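So the structure is just underneath, and the comments pick up after that.
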Amino acid sequence: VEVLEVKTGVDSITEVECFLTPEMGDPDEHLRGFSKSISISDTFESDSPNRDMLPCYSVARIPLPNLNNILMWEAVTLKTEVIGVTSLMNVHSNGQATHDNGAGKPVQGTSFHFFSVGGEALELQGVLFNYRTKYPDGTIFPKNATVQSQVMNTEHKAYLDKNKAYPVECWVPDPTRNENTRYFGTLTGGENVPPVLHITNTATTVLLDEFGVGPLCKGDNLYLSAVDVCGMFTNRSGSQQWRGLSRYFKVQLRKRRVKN
Amino acid sequence: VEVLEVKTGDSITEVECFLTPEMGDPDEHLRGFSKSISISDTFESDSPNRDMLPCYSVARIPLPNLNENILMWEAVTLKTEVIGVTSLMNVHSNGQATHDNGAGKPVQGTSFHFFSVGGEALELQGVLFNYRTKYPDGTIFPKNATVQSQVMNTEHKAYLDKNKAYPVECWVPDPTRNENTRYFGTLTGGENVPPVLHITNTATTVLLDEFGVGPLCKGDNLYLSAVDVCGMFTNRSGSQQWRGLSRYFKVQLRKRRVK
Amino acid sequence: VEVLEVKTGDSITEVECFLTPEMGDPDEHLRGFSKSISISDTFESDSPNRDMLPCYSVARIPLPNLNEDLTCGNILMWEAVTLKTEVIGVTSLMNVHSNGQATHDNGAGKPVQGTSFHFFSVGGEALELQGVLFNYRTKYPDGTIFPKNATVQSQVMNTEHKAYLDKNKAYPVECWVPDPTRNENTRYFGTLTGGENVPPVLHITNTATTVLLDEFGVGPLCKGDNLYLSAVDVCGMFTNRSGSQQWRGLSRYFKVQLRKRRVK
Amino acid sequence: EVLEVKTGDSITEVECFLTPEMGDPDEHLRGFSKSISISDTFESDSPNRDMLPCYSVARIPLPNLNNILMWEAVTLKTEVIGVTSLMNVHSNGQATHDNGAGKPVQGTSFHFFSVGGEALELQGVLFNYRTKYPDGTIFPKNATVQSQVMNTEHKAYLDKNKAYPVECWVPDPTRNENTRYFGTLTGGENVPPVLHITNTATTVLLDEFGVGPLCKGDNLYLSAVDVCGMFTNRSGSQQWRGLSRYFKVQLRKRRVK
Amino acid sequence: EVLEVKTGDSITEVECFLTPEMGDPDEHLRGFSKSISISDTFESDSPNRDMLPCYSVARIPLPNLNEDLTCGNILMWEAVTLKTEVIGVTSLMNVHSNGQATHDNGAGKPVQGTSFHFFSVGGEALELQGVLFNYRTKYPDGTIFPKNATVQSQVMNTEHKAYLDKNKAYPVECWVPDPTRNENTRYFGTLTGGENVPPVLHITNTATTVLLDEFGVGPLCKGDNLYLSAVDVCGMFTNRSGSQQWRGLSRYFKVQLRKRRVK
Ligand SMILES: CC(=O)N[C@H]1[C@H]([C@H](O)[C@H](O)CO)O[C@@](O[C@H]2[C@@H](O)[C@@H](CO)O[C@@H](O[C@H]3[C@H](O)[C@@H](O)[C@H](O)O[C@@H]3CO)[C@@H]2O)(C(=O)O)C[C@@H]1O
Ligand SMILES: [Cl-]
Ligand SMILES: [Cl-]
Ligand SMILES: [Cl-]
Ligand code: NA
Ligand code: NA
Ligand code: NA
Ligand code: NA
Ligand code: NA
Ligand code: NA
Ligand code: NA
Ligand code: NA
Ligand code: NA
Ligand code: NA
């Protein structure tokens, strides 16, 4: 692709605004946004997580206005934030008291907050904590796993092309690809780490690369991806479940002429 | 709305006030505190009492009347901080000794520090931890909740239009709206989180957007909103109460011509 | 007053001061410490002893005398432009051998830790205070200056509680904060870090300067050729072998550069 | 003498990944060390080879160039590959409390990377100068008690994989003129990993004179350590866990004399 | 009065390391203190010398200036930049010897707890002010400590002025840089308190600190001597018994200097 001029004038810009719901496992009709309680295998050989115990990547493919030496929509800016951060102040709903007569233990512990904006599906590389883990039917996971899959097995390449299917723990953005995506993520690990969730409508991320070029939307499609595992909820029994929240996206795009 | 020139010269005004916290105020001695926390045994039986629920604070401030092609007040800058941070050093008032012969456990745990400045009420989106929570009479809460309310139900839209009414835990700023408000908040979660509270009279936040335009005050009203849940106080017994503090606002406004 | 030009040439001066902490000093051996903390039996009966309450520190520093001759429509005032500051004696908190509480069997003593308040201000007049009470039913002791006529509203904001930091070892830290509605002629800075296990994090350097000018380029203007310096440096608590806990404070160094400013 | 940058055929890119070398104690445990044991005394400290993480290195031949031209490394993009794998708290872990999830990877971490025009230069520093390092490792020789603080005899090059233990070597700050290195040790028994990923961050490798590493013999050297913390199994036993590191380096031709 | 920089042997570099001085309680324990004992009463605090970490200092001779008689002006070496880091950070990964398990079957507790990381570069000795945790502490023979201590020594006794002019002598816990002096030194330090604080140690050869003041002048080396000072108490090592020893690491310094004419 030779990238040529940006179009200007009123008709040259469009906006996408939406939210992506979290896909934490949803183990019953009352527990949207939560995983199944987390149960521990007695060996690496016997690790066999149920589908409703595994958070997955969220993805949306957003059609843009049809454009067609062609024009492509170029993603320029992102505003994003996590929706519902104050819901984590519910310390009165079958939580585990943190001491005798105390309030319930807030959601805390391992978190993964991730978002991406691209002109095509996010490209994934598989990495397994334990290559002998048996992933469940209904999920898309690294196949033909070997012990090398615990560090780097280049066979595990996939596209984030289905919602509620790609387990978070199996897949990361492939840093060897993703030229046409901008991605951002943070894993904070530990059973007691505190969520720190900032909200504001005053913050913008610029999506242009060092050449001044943003993601270019192939086929006039914008891909948005997210994970917002906020931590674990500990109930009165001591059982723990992942808890996720939705993510808001607002993306500004402009028409860009290319030669491909 | 077409935004035209800033007036110069009579063209400026300042709003200064404090917003008191609304933590629940369970009796005549406990302004700034909630009721002590109790925990349901199931999600279906979660039924928090009104005095156990911190709520958003709001003040709707009349500005000097304009226009008897009009002028509007434009909010340009904010100074803000939390008032009374040192009160949290009281570790001697019938708290829970941290060990034998020790001082009382200080206020700590989950905090939410939030403020907004707008030219109209803050727009809210409801999100529920547990959609089966029964919110109490005298609060304004997400109605017709479903399990999807635990992640995003677009029916739950409201305005922060009443003080001591909108519980913190079931509402956030709506990021799909609020074009005419600037909002900022941080939730820090965990029972052992230490309050970290900074004070200074030297820090200013600019409220202009990327086009150089601040909130424009509809009807010559400025809306200030806040939450400052600092953490929980632990009583000798182990029972825990939310503790909040007031927030200072100083807003500088200027007259802007609009069509 | 209208602020006019800065004088150049005899036109600058420097104040260098240390302010000692006022933690309560319960006996002739315990400068820098409070009395050990005692907890009231009921919330209503909170009644801290004076020597248990850290107080704000203040010094008023006389500057070189200005306006010795009759002047017409204008005077000079010293304008505070820059500050260097840090906490003096941070390494003393490495004494983990002086009859503290072992962290575990055979271990070293638990270091000073827990709730801290580090605060400083520079002004051309006393720091203006607003009272806020944790518990409006607390009985504050003789020898302290505390919010009077307390009501339940005092727990969040009672505008009756206005004071000046105009006496050392008198205004309890827990009762008073800088009044954000006043202090036009002071620059203040503070951080409360709350929690019994909070670690002190104390930085020292002679390479860091804070500029005291406001957005109009004007620093504090020293009324009567006096500079007001205020501080609190509650570093945390020391835990004795018995488990009893005392606040521990440290001194604060101040270096302020001032220039002569003409005012109308 | 460093002269002008060539412009125009003047650039090349290296992209690769370095796998971690944590000890690999059996055919199922690539990326992990042996379980960590505690010798009774410094005198008895004799760590098993499989318990010792090592530095990773790759030597990458570049396009042949030859007053000569050298490849100059200008920019780096890097990140840790597989950070989400640490979400597996359901595999032979130790419950944090009754009915809880497994304790996640936590505790001491070392995240380190370097880009140079020659092998990374190492200085040995020993926690305990009496440690017996095992056959198959390359370690500080003729150790003395001064090796616990600084013994200038302990100089080496990071010139072999599965060989140089992390705990006894650091980048030599007295050398490495032709390398850029970056590392963070985060200690503590319970510290939580904090791992950021993004394809939007670039590190510039030029020094204060505008000169990057110059690749001797048209070879680029990449080195890494990514000990993420320890995995606690159901018994309470702990193993180091490491992850691979991605590198993308942009290079340009530079004339030198 | 500082005049122009001389250009053209107008620059020199100092590169060295300073070893830590933690107490070295026996022939095997260089870099460690004696294990910490606690006094039976506050008044009876009496630390042994080998329990007390001390400040490190080196005085480095520079190329001799002013060999010929000069009239009203001399040259001085001016320190302009510093590169520094802690040497041996990975040694703290030895959790496999002589330690106390973190939990049943776990690895040894790592070095953690109170740290002090400090460095200075000056054209003369670092100037110190004494502050005592406890004025009734008996400091041991072989150390240089605040003398004629009074209760005011617990907060600020201006008697307690010293120069960091001897290695293995000035206890860390007794002394800090004197902010009322040190015009001709640049100093930097951080105390991180608490028994469980985790070390966070960064290394890189890409970071430079500029030593120039707000007038563009660095430390000026009196008598062509450069003073480097350091403390790097990284935390405490815990033995199986529970006893705890301070552990320190060496510090690397690289300083660039230029010749500056002065009146
Ligand atoms: C900050 C504060 O007020 N702490 C109190 C709390 C709170 O007021 C309460 O948790 C807020 O919801 O209450 C503590 O318990 C007292 C509370 O239960 C009251 C209610 O009337 O009763 C007190 O005990 C009475 C007892 O009920 C009588 O039978 C007896 O004659 O007198 C007792 C003493 O008045 C409880 O102490 C609490 O720990 O939650 C006390 C805190 O200090
Ligand atoms: Cl479940
Ligand atoms: Cl009780
Ligand atoms: Cl093993
Ligand atoms: Na709540
Ligand atoms: Na695959
Ligand atoms: Na107090
Ligand atoms: Na609703
Ligand atoms: Na000491
Ligand atoms: Na009063
Ligand atoms: Na998982
Ligand atoms: Na050697
Ligand atoms: Na090791
Ligand atoms: Na002395």
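The numbering of chain D matches Swiss-Prot: 26-33, 35-92, 99-289, in order.
For this deposited structure, the header notes the method as X-ray crystallography, 1.2 Å.
Each Cβ is built from the backbone N, Cα and C atoms, and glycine gets one as well.
In the three-state DSSP assignment, the secondary structure recorded for D:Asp66 (variant position) is coil. Here Swiss-Prot describes D:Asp66 to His as a natural variant; the accompanying note says: In strain: Isolate MAD11-BR.
Within its own chain, D:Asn74 (variant position) has D:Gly49, D:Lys60, D:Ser63, D:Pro166 as residues 6 or more apart in sequence whose C-beta sits under 8 angstroms from its own. For D:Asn74 to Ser, Swiss-Prot lists a natural variant annotated as follows: In strain: Isolate NY-1B, Isolate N1 and Isolate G3.
Among the natural variants in Swiss-Prot is D:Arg75 to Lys, noted as: In strain: Isolate YI, Isolate TKY-2A, Isolate MAD8-BR, Isolate HER1-BR, Isolate NY-1B, Isolate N1, Isolate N4, Isolate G3, Isolate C1, Isolate CY, Isolate MY, Isolate AIC-1A and Isolate Tokyo-1. Non-local neighbourhood of D:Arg75 (variant position): D:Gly49, D:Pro166, D:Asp167, D:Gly168, D:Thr169, each in the same chain, at least six residues away, with C-beta under 8 Å from its C-beta. In the three-state DSSP reading, D:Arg75 (variant position) counts as helix.
Natural sequence variation is annotated in Swiss-Prot for D:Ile113 to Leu, with the remark: In strain: Isolate YI, Isolate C1, Isolate AIC-1A and Isolate Tokyo-1. For D:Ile113 (variant position), other Cβ atoms within 10 Å of its Cβ number 24.
Natural variation at this site is recorded by Swiss-Prot as D:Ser117 to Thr, annotated: In strain: Isolate YI, Isolate TKY-2A, Isolate MAD8-BR, Isolate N4, Isolate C1, Isolate CY, Isolate MY, Isolate AIC-1A and Isolate Tokyo-1. Counting every protein chain shown, 26 other Cβ atoms lie within 10 Å of the Cβ of D:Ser117 (variant position).
Within the same chain, residues at least six positions away from D:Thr128 (variant position) with a Cβ under 8 Å of its Cβ are D:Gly134, D:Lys135. Per Swiss-Prot, natural variant D:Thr128 to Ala is noted as: In strain: Isolate MAD8-BR, Isolate NY-1B, Isolate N1, Isolate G3 and Isolate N4.
Annotation of the natural variant D:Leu158 to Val in Swiss-Prot: In strain: Isolate YI, Isolate TKY-2A, Isolate MAD8-BR, Isolate NY-1B, Isolate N1, Isolate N4, Isolate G3, Isolate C1, Isolate CY, Isolate MY, Isolate AIC-1A and Isolate Tokyo-1. According to DSSP, D:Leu158 (variant position) is assigned to coil rather than to any helix or strand. Within the same chain, residues at least 6 positions away in sequence whose Cβ sits under 8 Å from that of D:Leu158 (variant position) are D:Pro172, D:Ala175, D:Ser179, D:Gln180, D:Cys200.
The secondary structure of D:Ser267 (variant position), as reduced to three states from DSSP, is coil rather than helix or strand. Neighbour density for D:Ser267 (variant position): within 10 A of its CB lie 12 other CB atoms from the protein chains shown. For the natural variant D:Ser267 to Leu, the note given by Swiss-Prot reads: In strain: Isolate HER1-BR.
When Cβ atoms from all protein chains are considered, those within 10 Å of D:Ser269 (variant position) total 18, not counting its own. Natural sequence variation is annotated in Swiss-Prot for D:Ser269 to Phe, with the remark: In strain: Isolate MAD8-BR.
Natural sequence variation is annotated in Swiss-Prot for D:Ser269 to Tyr, with the remark: In strain: Isolate TKY-2A.
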Name the variant positions, out of D:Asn74, D:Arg75, D:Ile113, D:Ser117, D:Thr128, that lie close to chain E, meaning a Cβ-Cβ distance under 8 Å, keeping sequence order and answering 'none' if none do.
none
Can you figure out which of D:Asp66, D:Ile113, D:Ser117 (the variant positions) comes closest in space to D:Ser269 (variant position), comparing Cα atoms?
D:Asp66
Which number gives the other C-beta atoms within 10 angstroms of the C-beta of D:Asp66 (variant position), all protein chains shown included?
10
So, three-state DSSP: helix, strand or coil for D:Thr128 (variant position)?
coil
Given the variant positions D:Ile113, D:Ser117, D:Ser267, which one's Cα is the least distant from that of D:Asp66 (variant position)?
D:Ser267
I'd like to check the chain gap: with 6 residues not modelled between D:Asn92 and D:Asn99, what is the distance in angstrom between their CA atoms?
10
Would you mind pulling the DSSP three-state label for D:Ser117 (variant position)?
helix
Can you name the variant positions among D:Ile113, D:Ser117, D:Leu158 whose Cβ is less than 8 Å from some Cβ in chain A?
D:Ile113, D:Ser117
Could you state the whole-number distance in Å separating the C-alpha atoms of D:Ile113 (variant position) and D:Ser267 (variant position)?
28
